[PDB]
Amino acid sequence: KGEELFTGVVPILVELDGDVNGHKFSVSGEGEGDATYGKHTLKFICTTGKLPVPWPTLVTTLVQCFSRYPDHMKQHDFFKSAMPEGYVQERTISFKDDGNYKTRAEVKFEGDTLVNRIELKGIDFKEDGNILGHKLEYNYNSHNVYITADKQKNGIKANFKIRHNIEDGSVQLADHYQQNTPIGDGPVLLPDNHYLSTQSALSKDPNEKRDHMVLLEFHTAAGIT
Ligand SMILES: [Mg+2]
């Protein structure tokens, strides 16, 4: 069963190819996760130069299999149950009064490493909106990711609203619609409605001159007693 693959520390690789309003970029990440504690740590580098969008707008795209599912909820952990063959994770991220990201990712094991490979496409961004104008603060709020089963697709859906702080004290909403479907043909766990409680801390490596993001993430399943 997939959950057995997560009882210890697992190395993580993340690779993203993006195009936002014609601005092409790539991000590479490395770190590790320990789902026992709902915890993952990564450092991401923009390998093409300067990132053309704010780092916070990429956090959700850049491994929910590292969520801590409490023992009494283990039967609701789709994410691990699809491993090692993995899952496709797709989103539409709608930035209020601005453009949208469409993302397609494959999350799977490559040997003993958990890999998140992503294509991101962003369109219809305003040239001096909060995203292409870089008006988002380098910080991140705590959210609830609401998950529901999609039995027709043998997977799940999720819906949630990310709140991005703007440098003038306002908030940029980013509505997330998500679908995950298994890559393999083995059975998966189809959960009851629940949510993941998320927390994120963004920082910088004081010795790093490349455009980059250091991330500490907690994800904890909740909403079933
Ligand atoms: Mg503020």
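Numbers in chain A come straight from Swiss-Prot, and the residues shown are 3-64, 68-230, in order.
Yeah, the Cβs are placed from backbone N, Cα and C, and that goes for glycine too.
In the three-state DSSP reading, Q69 (mutagenesis position) counts as helix. Looking at Swiss-Prot, you'll find the mutagenesis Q69 to M noted as follows: In Citrinine; leads to excitation and emission peaks of 516 and 529 nm, respectively; when associated with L-68; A-72 and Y-203.
DSSP classifies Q80 (mutagenesis position) as helix under the three-state reduction. Just so you know, the Cβ of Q80 (mutagenesis position) picks up 12 other Cβ atoms within 10 Å once every protein chain is counted. For the mutagenesis of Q80 to R, Swiss-Prot gives this note: In Azurite; shifts the excitation and emission spectra to shorter wavelengths and increases quantum yields compared to BFP; when associated with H-66; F-145; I-150 and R-224. The structure shown keeps the original residue.
Annotation of the mutagenesis experiment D103 to E in Swiss-Prot: In mut1.27; shifts fluorescence lifetime from 3.03 to 2.85 ns; when associated with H-145. A sphere of 10 angstroms centred on the C-beta of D103 (mutagenesis position) encloses 18 other C-beta atoms.
Quoting Swiss-Prot on the mutagenesis of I128 to V: In EBFP2.0; shifts the excitation and emission spectra to shorter wavelengths and increases quantum yields compared to BFP; when associated with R-30; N-39; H-66; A-72; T-105; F-145; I-150; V-155; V-171; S-198; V-206 and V-224. In three-state terms derived from DSSP, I128 (mutagenesis position) belongs to an extended strand segment. When other Cβ atoms within 10 Å of the Cβ of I128 (mutagenesis position) are tallied across all protein chains shown, the result is 12.
Counting every protein chain shown, the Cβ of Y145 (mutagenesis position) has 23 other Cβ atoms within 10 Å. One entry in Swiss-Prot concerns the mutagenesis experiment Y145 to C. Its note says: In mut1.9; shifts fluorescence lifetime from 3.03 to 2.74 ns.
Secondary structure at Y145 (mutagenesis position), taken from DSSP and collapsed to helix, strand or coil, is coil. Quoted from Swiss-Prot for the published mutagenesis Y145 to A: In Cerulean; leads to improved quantum yield, a higher extinction coefficient and is 2.5-fold brighter than ECFP; when associated with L-64; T-65; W-66; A-72; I-146; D-148; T-153 and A-163.
Recorded in Swiss-Prot as a mutagenesis result, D155 to V carries the remark: In EBFP2.0; shifts the excitation and emission spectra to shorter wavelengths and increases quantum yields compared to BFP; when associated with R-30; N-39; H-66; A-72; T-105; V-128; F-145; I-150; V-171; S-198; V-206 and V-224. A sphere of 10 angstroms centred on the C-beta of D155 (mutagenesis position) encloses 16 other C-beta atoms.
Among the mutagenesis results in Swiss-Prot, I167 to T has the note: In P11; increases fluorescence at 475 nm excitation and at warmer temperatures such as 37 degrees Celsius. In Esmerald; leads to brighter fluorescence; when associated with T-65; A-72; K-149 and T-153. In VisGreen; leads to brighter fluorescence; when associated with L-64; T-65; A-72 and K-149. The residue drawn here is the original one. In sequence order, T62, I98, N146, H148, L178, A179, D180, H181 are the residues near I167 (mutagenesis position), counting only same-chain partners six or more apart with C-beta under 8 A.
Cβ neighbour count for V193 (mutagenesis position): 24 (other Cβ atoms within 10 Å of its Cβ, all protein chains included). Mutagenesis annotation in Swiss-Prot: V193 to A, described as In mut1.5; shifts fluorescence lifetime from 3.03 to 2.72 ns; when associated with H-145; the structure shown retains the original residue.
Around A206 (mutagenesis position), the same-chain residues at least 6 positions away in sequence with a Cβ under 8 Å from its Cβ are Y145, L220, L221, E222. Here Swiss-Prot describes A206 to K as a published mutagenesis experiment; the accompanying note says: Abolishes the tendency to dimerize and leads to monomeric fluorescent proteins.
Mapped onto three states, the DSSP output places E222 (mutagenesis position) in strand. Listed in Swiss-Prot is the mutagenesis experiment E222 to G, annotated as follows: Suppresses the 399 nm excitation peak, leaving only the longer wavelength peak at 475 nm.
In the three-state DSSP classification, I167 (mutagenesis position) falls within a strand.
Straight-line distance linking the Cα atoms of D103 (mutagenesis position) and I128 (mutagenesis position), rounded to a whole number, equals 9 Å. Nearest to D155 (mutagenesis position) in space, judged by Cα atoms and limited to the mutagenesis positions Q69, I128, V193, is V193.
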